[PDB]
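Report on the following structure.
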Amino acid sequence: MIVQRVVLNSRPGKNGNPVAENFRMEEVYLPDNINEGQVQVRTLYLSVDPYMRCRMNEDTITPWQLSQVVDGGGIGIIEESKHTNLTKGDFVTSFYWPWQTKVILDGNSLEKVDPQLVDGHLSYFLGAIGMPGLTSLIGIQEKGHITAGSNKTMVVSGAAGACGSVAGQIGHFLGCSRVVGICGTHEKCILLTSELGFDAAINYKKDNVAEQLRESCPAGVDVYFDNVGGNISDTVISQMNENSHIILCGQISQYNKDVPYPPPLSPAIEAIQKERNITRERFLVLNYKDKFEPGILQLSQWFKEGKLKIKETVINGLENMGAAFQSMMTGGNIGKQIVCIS
Ligand SMILES: NC(=O)c1ccc[n+]([C@@H]2O[C@H](COP(=O)([O-])OP(=O)(O)OC[C@H]3O[C@@H](n4cnc5c(N)ncnc54)[C@H](OP(=O)(O)O)[C@@H]3O)[C@@H](O)[C@H]2O)c1
Ligand SMILES: COc1ccc2c(c1)c(CC(=O)O)c(C)n2C(=O)c1ccc(Cl)cc1
């Protein structure tokens, strides 16, 4: 059998912008034999995620290698098994799925998923009922310091993306009385306020952010779910209250620069931080793998109850992996960027 796969073609440079050309699609034969403890899976969906930007650089786990197959989050279906708890027809996922239409994997690296949790919408396991959703829920639970009925105001940057779109709804579910998002287009702002329940949405590219935050957050900001960093965050931090908390989820505005992570705050912003006693600690969802079960069950519950709205942008075809990554990195996605493989 002949399958398609995607390999890393070129590096954009630690200070470069990633582009679709950094990837190349090829055709290869799929081995006709599977060893023991190994399974053959048909790839259904693949995720593209901002952390991948660092895997394209020569340094920072392992980076992708030129000419070798790329990998990342994926969901598929078992076609042939030689591993105990894995059977033809089982739906599985892995953080290291090769960007290839069909692949042979060691069952040990796979994890069975229950279609019932997502009402059969398997791509949701790569988003809101998956890692980004877990990141938002656990991040707010572990670093948000909210309380049922606090009347707190939360600001969310990267508000219309995978983590941000879920974080804002979760802020309201857990007690925030006001949730304001910051995103890059008016189309996203209207989606946030009209469908996801945000109280206000600011377009950082065209609106006066500072002024708009003053209007929409009349009582300051108690919680900042930060996905972008940079100048947007400085503006947000400026309007934050005493003893507030920044959930440091990501700093995507810095991912195409040669800087340390987490980026440090500018002198004046850091002074404000410390003076107001604002907490800003590193947060890595992988450090809470024991809350993954209850997180996923809670996220599923809220979705089944009609409370949690799940937005995704699906692109079709493996040949489009590089275009999807490039698109997500530049704001073309609303909600979770997904690639449908078959
Ligand atoms: N701490 C953890 O364990 C953890 C886990 C998963 C993800 N993350 C982090 O969370 C963030 C969001 O991840 P995601 O998967 O949900 O991706 P996403 O938000 O769905 O997609 C990226 C979005 O970032 C925005 N963006 C790109 N460049 C930007 C810039 N220079 N300035 C401002 N906004 C920019 C774009 O939308 P706009 O149109 O609004 O600009 C884009 O759609 C990333 O920073 C990621 O590294 C952290
Ligand atoms: C350089 O920075 C990285 C590298 C991998 C990361 C992350 C950040 C973040 C944090 C972020 O996006 O800032 C998350 C959540 N990662 C994973 O879940 C993950 C996915 C697949 C494999 Cl294999 C191993 C880890």
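Throughout, chain A uses Swiss-Prot numbering, with the displayed residues spanning 1-60, 65-346 in order.
Note that Cβ sites are derived from N, Cα and C of the backbone, with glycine treated the same way.
Listed in Swiss-Prot:
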- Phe99, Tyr100, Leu288, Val289, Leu290: substrate binding site (BINDING)
- 165-168, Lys192, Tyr208, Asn231, 253-259, 287-289, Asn337: NADP(+) binding site (BINDING)
- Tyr259 to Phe: Increases affinity for 15-keto-PGE2. Reduces affinity for NADP and Vmax (MUTAGEN)
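What Swiss-Prot annotates, mapped onto the structure for a quick look.
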residue: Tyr100; record: substrate binding site; DSSP (3 states): strand
residue: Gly165; record: NADP(+) binding site; DSSP (3 states): strand
residue: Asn231; record: NADP(+) binding site; DSSP (3 states): coil
residue: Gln255; record: NADP(+) binding site; DSSP (3 states): coil
residue: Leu288; record: substrate binding site; DSSP (3 states): coil
Quiz item: Unmodelled stretch of 4 residues from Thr60 to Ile65; how many angstrom between the C-alpha atoms?
Solution: 6
Quiz item: For the binding-site residues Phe99, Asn231, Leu288, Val289, which sit with their CB under 6 angstroms from an atom of ligand 1?
Solution: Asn231, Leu288, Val289
Quiz prompt | Residue, out of the recorded positions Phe99, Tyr100, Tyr259, whose Cβ gathers the largest set of other Cβ atoms within 10 Å | solution = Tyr259
Quiz item: Out of these binding-site residues, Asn231, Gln255, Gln258, which one has the fewest other C-beta atoms within 10 Å of its own C-beta?
Solution: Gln258
Quiz item: When a 10 Å sphere is centred on the Cβ of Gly168 (NADP(+) binding site), how many other Cβ atoms does it contain?
Solution: 28
Self-check item: In sequence order, those recorded positions of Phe99, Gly165, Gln255, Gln258, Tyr259, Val289 whose CB lies under 6 Å from ligand 2
Solution: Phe99, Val289
Self-check item: Surrounding CB atoms that lie within 10 Å of the CB of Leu290 (substrate binding site), all protein chains
Solution: 10
Quiz item: Where's the emptiest Cβ shell within 10 Å among the binding-site residues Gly165, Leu288, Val289?
Solution: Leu288
Self-check item: Site extent for substrate (largest Cα pair distance over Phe99, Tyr100, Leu288, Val289, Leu290, Å)
Solution: 18
Practice problem: Calculate the distance in Å between the alpha carbons (Cα) of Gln255 (NADP(+) binding site) and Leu288 (substrate binding site), and round it to a whole number. | Solution: 13
Quiz item: For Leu288 (substrate binding site), which of the binding-site residues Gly165, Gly168, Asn231, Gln258 has the nearest Cα in space?
Solution: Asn231
